[PDB]
Amino acid sequence: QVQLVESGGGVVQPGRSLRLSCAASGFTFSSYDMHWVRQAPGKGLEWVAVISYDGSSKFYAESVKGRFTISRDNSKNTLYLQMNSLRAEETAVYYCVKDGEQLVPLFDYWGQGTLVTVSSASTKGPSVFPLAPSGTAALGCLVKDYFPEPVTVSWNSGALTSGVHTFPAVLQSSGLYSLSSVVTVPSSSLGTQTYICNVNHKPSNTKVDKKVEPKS
Amino acid sequence: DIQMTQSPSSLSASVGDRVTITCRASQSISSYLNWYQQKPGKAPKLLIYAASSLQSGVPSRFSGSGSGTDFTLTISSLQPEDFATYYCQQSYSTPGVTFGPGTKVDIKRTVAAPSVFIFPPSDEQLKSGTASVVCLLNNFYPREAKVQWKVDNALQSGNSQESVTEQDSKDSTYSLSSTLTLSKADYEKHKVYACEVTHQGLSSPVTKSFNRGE
Amino acid sequence: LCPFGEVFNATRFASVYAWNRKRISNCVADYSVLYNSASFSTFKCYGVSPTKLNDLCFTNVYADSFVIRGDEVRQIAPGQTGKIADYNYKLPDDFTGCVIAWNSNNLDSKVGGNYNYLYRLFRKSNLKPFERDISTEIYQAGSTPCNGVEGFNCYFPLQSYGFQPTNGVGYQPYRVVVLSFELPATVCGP
Ligand SMILES: *[C@@H]1O[C@H](CO)[C@@H](O[C@@H]2O[C@H](CO)[C@@H](O)[C@H](O)[C@H]2NC(C)=O)[C@H](O)[C@H]1NC(C)=O
């Protein structure tokens, strides 16, 4: 019943600071070094910092030394990680981690993490454009040029669900996100049937609808 | 600086298989080596620590061996909730700790060529001032496939971006979308657009193409 | 106590070719005095996490100290190569201990340039782990013997560091201390 719960994530502009926080329970927080390890969006894992069981020693990965300060409070059973002068390439999920009773660090219990998105990109809703068709056919929508993430896409207000593939987003040169969702349908239906994708972006209060109809 | 490399970076296995992942260290790290399991969207969970000894609550079909620079993780009899990505981690240099790049294990199944579709830019998109051409590869296995954009019989590189789905729950296949991101002004300058796909389940490559216009 | 004060705050250090060693036994090792100094530019530990140091028992403590220039400090670790890790101070491949270093252009850089600090530039073979070599054999870099006389393809093996106060971030003097451990025990912290 060991449990860790990160807080304080979100979008931060390059240069400015952000402070993360972890509330820990289910073990004697008193005597267990605590670490922060981060995972870049489509990448792998990188240790960031460690603080000892009492706070006497703190150590940083040499790539965040002098920018990040780690700290803790044993009465609050919480852990902190102040990030200063953040760079754009440091967007990732940040996990707090309980050490495991060995002479060297090992990562015993992780917890689920807080996302940190570093980008100067202004909030924007997505433009939606159709991808239209002409045996078995395929059609879709391109959801383009939006920040921040997420967007969610359904088809026919949820009537069509089987055969949908909504793809992972791609962070493009602009700093904005772009995505497409496609559907594969019997071909015979393209004439009578109607296919309409709905897109929804809560952080811009945009609900946009587009109808995908064959061309010429 | 101490670098960890793992092999192979992709692995397809069936349930009931002996599975072997290897980690390799740029130098002797003795046996301060740990292994993690991560599933998509979840956090990493510890499997093996100090090279060889097992975490509590971890099934005994996991084992890790070796020391020095070469280490192994073994699933002696694969089970269905083991399909995940596995990492190693050296903890010798401790104000310089490093991980592997990861090895993903997915579900092995009968090979399936992709269905190729191509989407010229929309009428509405060109009105705004950019054109995007999407090439869709649909419900294929294995994950590993090649997509080349040819525009006027001239290969393109570096303005295509792509995404791929996780292995599907039901049919255990992948689907991919290559997106060539351009400009309306530059879209005009060329007339024949194509997207060539190479895959194992394709005896020879498949090209799908359109002419701007017609 | 264990005499870390005499090791780190020591007024003079050795040239890296003649690195100095002090045995440490039968005392209490107080690392809290090291942790507090955020003046140390390097502080890595091998075999043990530096946070767990005041909590441990050490067998064969040694504290090696010397001076090198900054962008050479990275050769003070297992499995390195370069002039320092091959011709001056070579850590083994199973090293257990801590390597601490700090910029010291404040004390070892002199107006105009401090040449007391030296290093070996040539050697007929690589150092063995923890070997100290203070010889001044002229180095036979040629095919014809040297007869102990300096010249073309006959080099004095030791060279000087030019520590002007005006040096780069990477050409400045660094003081390094290497704590060698083992895990009866005569050294334990609180
Ligand atoms: C090197 O000398 C300094 C100066 O005496 C020592 O620093 C003192 O340490 C105590 C306890 O850590 C502090 O309360 C003092 O305020 C410190 N004074 C200064 C000027 O820093 C330091 O401990 C010595 N280092 C070693 C390794 O012996």
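Note that chain C carries Swiss-Prot numbering, so the residues on display, from first to last, are 335-517, 521-527.
If you check the header, you will see the structure was determined by X-ray crystallography, 3.2 Å.
From the backbone N, Cα and C atoms, a Cβ is placed for every residue, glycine too.
Secondary structure from DSSP puts C:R346 (variant position) in coil. For the natural variant C:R346 to K, the note given by Swiss-Prot reads: In strain: Mu/B.1.621.
Where Swiss-Prot documents C:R408 to S as a natural variant, the accompanying text is: In strain: Omicron/BA.2, Omicron/BA.2.12.1, Omicron/BA.2.75, Omicron/BA.4, Omicron/BA.5, Omicron/BQ.1.1, Omicron/XBB.1.5, Omicron/EG.5.1. The C-beta environment of C:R408 (variant position), restricted to residues of the same chain at least 6 apart in sequence and closer than 8 Å, consists of C:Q414. The secondary structure of C:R408 (variant position), as reduced to three states from DSSP, is helical.
Cβ-based neighbour count (10 Å, all protein chains) for C:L452 (mutagenesis position) stands at 18. Taken residue by residue with DSSP, C:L452 (mutagenesis position) is part of a strand. For the mutagenesis result C:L452 to R, the note given in Swiss-Prot is Increased resistance to neutralizing antibodies. Decreases HLA binding to NF9 epitope. Increased binding affinity to human ACE2.
Here Swiss-Prot describes C:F456 to L as a natural variant; the accompanying note says: In strain: Omicron/EG.5.1. Listed in sequence order, C:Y421, C:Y473, C:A475, C:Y489, C:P491 are the same-chain residues six or more apart from C:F456 (variant position) with CB atoms under 8 A from its CB.
Classification of C:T478 (variant position) by DSSP places it in coil, neither helical nor stranded. According to Swiss-Prot, the natural variant C:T478 to K carries this note: In strain: Delta/B.1.617.2, Omicron/BA.1, Omicron/BA.2, Omicron/BA.2.12.1, Omicron/BA.2.75, Omicron/BA.4, Omicron/BA.5, Omicron/BQ.1.1, Omicron/XBB.1.5, Omicron/EG.5.1.
Other C-beta atoms found within 10 angstroms of the C-beta of C:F486 (variant position) number 8, with every protein chain shown included. Quoted from Swiss-Prot, the note on natural variant C:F486 to V is: In strain: Omicron/BA.4, Omicron/BA.5, Omicron/BQ.1.1.
Among the natural variants that Swiss-Prot reports, C:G496 to S is described with the note: In strain: Omicron/BA.1. Secondary structure at C:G496 (variant position), taken from DSSP and collapsed to helix, strand or coil, is coil.
Between the CA atoms of C:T478 (variant position) and C:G496 (variant position) there is a gap of 31 Å, rounded to the nearest whole number. Put simply, of the variant positions C:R346, C:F486, C:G496, the one whose Cα is nearest the Cα of C:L452 (mutagenesis position) is C:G496. In the deposited model, 3 residues between C:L517 and C:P521 are left unbuilt, and the Cα atoms of these two flanking residues are separated by 10 Å. In this chain, no residue six or more apart from C:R346 (variant position) has a CB-CB distance below 8 Å. Long-range Cβ neighbours of C:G496 (variant position) (same chain, at least 6 residues apart, Cβ-Cβ under 8 Å): C:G447, C:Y449, C:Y505. All protein chains shown were included, and the count of other CB atoms within 10 Å of the CB of C:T478 (variant position) stands at 9.
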